[PDB]
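J.: Sharing a structure below in structure tokens format, with a few things to ask.
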Amino acid sequence: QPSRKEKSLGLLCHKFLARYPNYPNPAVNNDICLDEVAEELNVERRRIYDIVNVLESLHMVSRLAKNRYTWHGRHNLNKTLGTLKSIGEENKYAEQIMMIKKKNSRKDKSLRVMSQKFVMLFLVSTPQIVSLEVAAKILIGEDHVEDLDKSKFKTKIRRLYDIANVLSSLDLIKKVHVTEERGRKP
DNA sequence: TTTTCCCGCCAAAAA
DNA sequence: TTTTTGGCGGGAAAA
């Protein structure tokens, strides 16, 4: 009971990846998030919401209808990271680390897009990370006189933590100290 | 002590 | 309206 890991996002995420094969074929494929809430004794739907939203940021899954997702799988993965490299503003990111090191729709908004730009920034000759990339999220997110500092940035650290441990479950990431980098599949 | 991050209020898109 | 989808921060367990 006392342990906080029993309700950690990476447990139910590991079970979520256990629910479906990484390499399926077009069969009777469907997802019902409330049926996931009922098939086990947990949890509140918001957890499956953020897990599903981060899952579709890499095109691993797709929306079909209300309470109706399709699992798809590992096919696009490499094509998704490569298309993200076509979208990549990598020079702005590496230059942003040079700054921090010393001295469509307006409200899309932040979840899937931040996971996408995270997966984009993961590729570089010298993988560097990660709260500096949170500062990149503040600069891309604001780029205005306010600032509006102190607040906001910590919550981006929180959702970035959720993106971190959710990407720690049978996927392309490591567990190295803090500020981690891995992309197993090129 | 700081870092890690869960729970869930509460409000925007759908129904 | 009620419902489904998720931002958003607090507040505490864990390192």
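The numbers used for chain A are those of Swiss-Prot, and the residues that appear cover 110-212, 259-341, in sequence.
When the header is checked for method, it gives X-ray crystallography, 3.1 Å.
Each Cβ is built from the backbone N, Cα and C atoms, and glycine gets one as well.
Per Swiss-Prot, the features are:
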MUTAGEN   A:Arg156 to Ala  Loss of DNA-binding and inhibition of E2F1-dependent activation. Impairs DNA-binding and dimerization; when associated with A-314
MUTAGEN   A:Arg314 to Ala  Loss of DNA-binding and inhibition of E2F1-dependent activation. Impairs DNA-binding and dimerization; when associated with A-156
J.: Distance between A:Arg314 (mutagenesis position) and A:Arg156 (mutagenesis position) at the Cα atoms, whole Å?
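T.: Each residue's Cα considered, A:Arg314 (mutagenesis position) and A:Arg156 (mutagenesis position) end up 12 Å apart.
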J.: Which residue, of the mutagenesis positions A:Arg156, A:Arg314, has its CB surrounded by the fewest other CB atoms within 10 A?
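T.: Sparsest of the mutagenesis positions A:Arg156, A:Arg314 by Cβ contacts within 10 Å: A:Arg314.
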J.: Return the whole-number Å distance between the Cα positions of A:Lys212 and A:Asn259, the residues flanking a gap of 46 unmodelled residues.
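T.: Here the Cα-Cα span across the missing residues works out to 33 Å.
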